[PDB]
Amino acid sequence: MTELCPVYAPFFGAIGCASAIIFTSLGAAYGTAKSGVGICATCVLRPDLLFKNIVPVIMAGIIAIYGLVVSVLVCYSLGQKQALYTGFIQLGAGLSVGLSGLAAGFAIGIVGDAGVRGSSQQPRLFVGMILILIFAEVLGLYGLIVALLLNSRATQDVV
Amino acid sequence: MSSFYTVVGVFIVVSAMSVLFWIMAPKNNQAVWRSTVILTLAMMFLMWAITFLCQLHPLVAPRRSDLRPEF
Amino acid sequence: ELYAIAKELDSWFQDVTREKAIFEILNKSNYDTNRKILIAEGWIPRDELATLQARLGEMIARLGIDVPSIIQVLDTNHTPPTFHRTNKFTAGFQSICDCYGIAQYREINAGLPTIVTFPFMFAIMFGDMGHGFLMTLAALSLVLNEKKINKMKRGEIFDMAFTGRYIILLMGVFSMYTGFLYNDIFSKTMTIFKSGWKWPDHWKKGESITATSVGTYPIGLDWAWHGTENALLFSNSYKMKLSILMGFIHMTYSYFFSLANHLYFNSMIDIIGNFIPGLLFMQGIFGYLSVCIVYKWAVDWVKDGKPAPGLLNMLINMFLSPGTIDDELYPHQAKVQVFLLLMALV
Amino acid sequence: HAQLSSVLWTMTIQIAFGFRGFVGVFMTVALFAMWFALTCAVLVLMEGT
Amino acid sequence: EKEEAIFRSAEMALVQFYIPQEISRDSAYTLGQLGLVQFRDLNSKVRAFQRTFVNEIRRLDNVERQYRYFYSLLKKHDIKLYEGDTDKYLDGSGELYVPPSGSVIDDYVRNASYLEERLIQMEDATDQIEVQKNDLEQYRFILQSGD
Amino acid sequence: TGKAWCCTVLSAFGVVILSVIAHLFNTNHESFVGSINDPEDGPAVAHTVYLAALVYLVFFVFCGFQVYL
Amino acid sequence: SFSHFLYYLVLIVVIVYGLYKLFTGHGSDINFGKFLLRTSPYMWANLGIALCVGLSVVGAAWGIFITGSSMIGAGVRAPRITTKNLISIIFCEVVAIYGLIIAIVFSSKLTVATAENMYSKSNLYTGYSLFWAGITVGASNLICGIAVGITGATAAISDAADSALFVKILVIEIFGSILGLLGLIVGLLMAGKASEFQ
């Protein structure tokens, strides 16, 4: 165990690989669950909209995709003798993608539920929901991006 | 051997052809033709020039530790 | 009875809905009780006006009755309706822009500029020749079979996709162009041109090698930094600056559209007190930032022996610490920055 | 978009190049099917939208 | 030559029609066939029930209600509506077509009312027979149950 | 016919793509066999990808014939 | 409440431990100064950058759901508001972009320090500065987003009620949307004199 590379440095990166998927899958599950509740409430009256009110459940899954990407990138930078700086960077990259995806999912759900419930009455609202949902989704993206940037430094110029 | 003057010359050519099209834009849907073609030329050129200028005098060089020595 | 009704129900419905529709329209007219004429005020395109008259004349020729002037153009200060003559190409973008709102009468239409700028800003956000080509083929499937798809019935999502078929075609074409400039085809890069980077003559397996600039890639991002450790650092810098420059250019174009609107409506006060001040405020800060970005790109700092100034730290100090420049981008940078800050604050 | 595309390439079709023989051919076919499905779905419609 | 109205909105003109009453019904039909005049509400201060052509609109509303009952019956019994007349009026071409005569519209109203009464009584009789059949079938099922 | 259309599209997209990839591997393209982590042998990956492309070509021809009929 | 019971138990345990260390002459053994000096500044910096982005995103998302859910409900009868009140959703998503921006700027200072110059005055200062600047930006953007979303929901409902109302409520949003900006500015001032880890 080096000064710069303690034995516990891999702890943070492995918790970051986990945090990215666990929290982007919490947000995606919340979004999918609420959007599905809305879809089941609406499609009882309007089944024809079902294969088009699935969009929020598709966006929530994309949050989970953003943390399966940050997790897989952070897991391949994990090493037995990888620096504590790299471990902190990998923890930060998973904290960022995972938390941003949680927020984005929690919002995608609440907004998809509202928009599917209202679109069964006002079809023109579908465009409004998808636009409010693309801005809830971009939050998660912004986390991934930060996470990605973090990983671009995690292993580089590191002794 | 290319510099910012390459971007300037490409700009001159693009502006010349844009003016040429404006003069020779079809009468039918003339506004659509002029706007679409000239704006497309302008933004294509701008993106190309941005991509070319970043590579003119880059402050960071490609660095990798994975190439096979045979290359 | 129901089969007898069904064979003619649609015709009866269409005929009665039209009669109810003509009687609602006449309901908007002022029936002059003393006379026996309805006064109906209607907005019609001026170019269509002649046609209107002709058709009305035809009606008279059909009826055979002699009536006084049935058309009288009127000059009233009433907000006329906004009408944009579109086609199968511009209809999609016009709908895109109209969803936000209806343009003011004779105001600069945002669909004409969106025809190109909405696909190209998407392409910047997309930038892949593979995905761009797939989308181009998807749009071509609708475009080439546009007649057949128009004849048939379409679902809401499919109807939206088909209406914006030319939108998607342009998005795919510009995505192909941008991905070529990004050198990104299905996440891979093309090696059409000689790279501007030369890797060391010899190295051992696993040895960190850095390339030397021997030239500039003609079109697009050099494929030399594909799969390289620092590739992301160059891509991020380039694309941040590209986005900033493109957005500033697209906002300046829109602001000059506002100027054109002011000129057309003869609102000189808007030009003096609304357009010029905001233009100076936006230029002096963010157009100055864009010019600094381009100039820093155009300057060989390593060869010149001068540090590469941080444009973000330059902009931050342009406000928080005026007159304090860590690295001089150009001569008299401090004075120019102070002058621009004063211009914005005025 | 670039990072997700590269990541999809690594996860789906890059592995196929690691296997040879009949197993390699079958893996290439199935993995390209999955890669194209996710590219058209995720990277063309979803990211595209 | 019509101006291109993509850069800016098409120039608009307000026009007064001094439509004689004896041809008013026809004039509107031409103004609706052209599809180019956006009419202003000159009676915007007049209440809906106090407007001049309220009674004709009420008659047409009753006819459209009867037709919406006919469609409901055509959907209750699996009878397909015969679509048509899409090319009959050449909608969107700007060309005029002889509008239905006032006598034709009066005949439509009268036939709609007559069919309304006929279908109401026929549906009532059919529903009575159907409920009797359902009751008898339930009684038969009860009787057929095993001891 | 929808299944046939989807399969033939997915088969042409993959005939072309895997043929190009196999050609690049056989020519030992740097972007494909230029890294130590990339497969050591180029021509063999090219052969495997060519066989996969031939399988996709069989699928393409079969599904195109199905669409035709 | 289980949560309140846990809080009380933790407080009692902390008090008892502190009193035991203090009475036994080992009060200095609970040395927050040593904890700060010996904890890696990398941890502080990375926590700051992650919490900045995450909390800015959390407030953006929290506001987007509050504004978005009230726009959708109000647009059932007045869909005209859907696009008009979408500026509200841009005031909620702009705080996130501020956080992202700060992350980018602060990530530039995430360099690798040498072993000997690891817990120095400059490196510890950079760790504290990037932790607390990220905390400030993230929490300010959180508050600004949640507050701007609450104003945007009110604005959407008012716009549905009457169009003329919207422009008057948007002003309130413009008042709230500045609160993240201020945080952003303050963050840039905190990590202003911070340097890359060396």
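Chain D residue numbers are taken from Swiss-Prot; in order, the displayed residues are 743-791.
Here the Cβ of each residue, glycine as well, is placed from N, Cα and C on the backbone.
Copied over from Swiss-Prot, here are the features:
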MUTAGEN   D:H743 to A, E or Y  Reduces ATPase activity
MUTAGEN   D:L746 to S  Reduces ATPase activity
MUTAGEN   D:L780 to S  Reduces assembly of V-ATPase complexes
MUTAGEN   D:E789 to A, D, H or Q  Abolishes ATPase activity and proton transport, but does not affect complex assembly
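Recorded features from Swiss-Prot, shown on the structure.
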{"residue": "D:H743", "record": "mutagenesis position", "DSSP class": "coil"}
{"residue": "D:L780", "record": "mutagenesis position", "DSSP class": "helix"}
{"residue": "D:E789", "record": "mutagenesis position", "DSSP class": "coil"}
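Non-local contacts of D:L746 (mutagenesis position) by the CB criterion (under 8 A, 6+ apart in sequence, same chain) comprise D:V784, D:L785, D:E789. There are 19 other Cβ atoms within 10 Å of the Cβ belonging to D:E789 (mutagenesis position). Summarising the environment of D:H743 (mutagenesis position), the number of other Cβ atoms within 10 Å of its Cβ, over all protein chains shown, is 19.
Of D:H743, D:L746, D:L780, listed as mutagenesis positions, those near chain A by the criterion of a Cβ under 8 Å from one of its Cβ atoms are D:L746. When Cβ atoms from all protein chains are considered, those within 10 Å of D:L780 (mutagenesis position) total 18, not counting its own.
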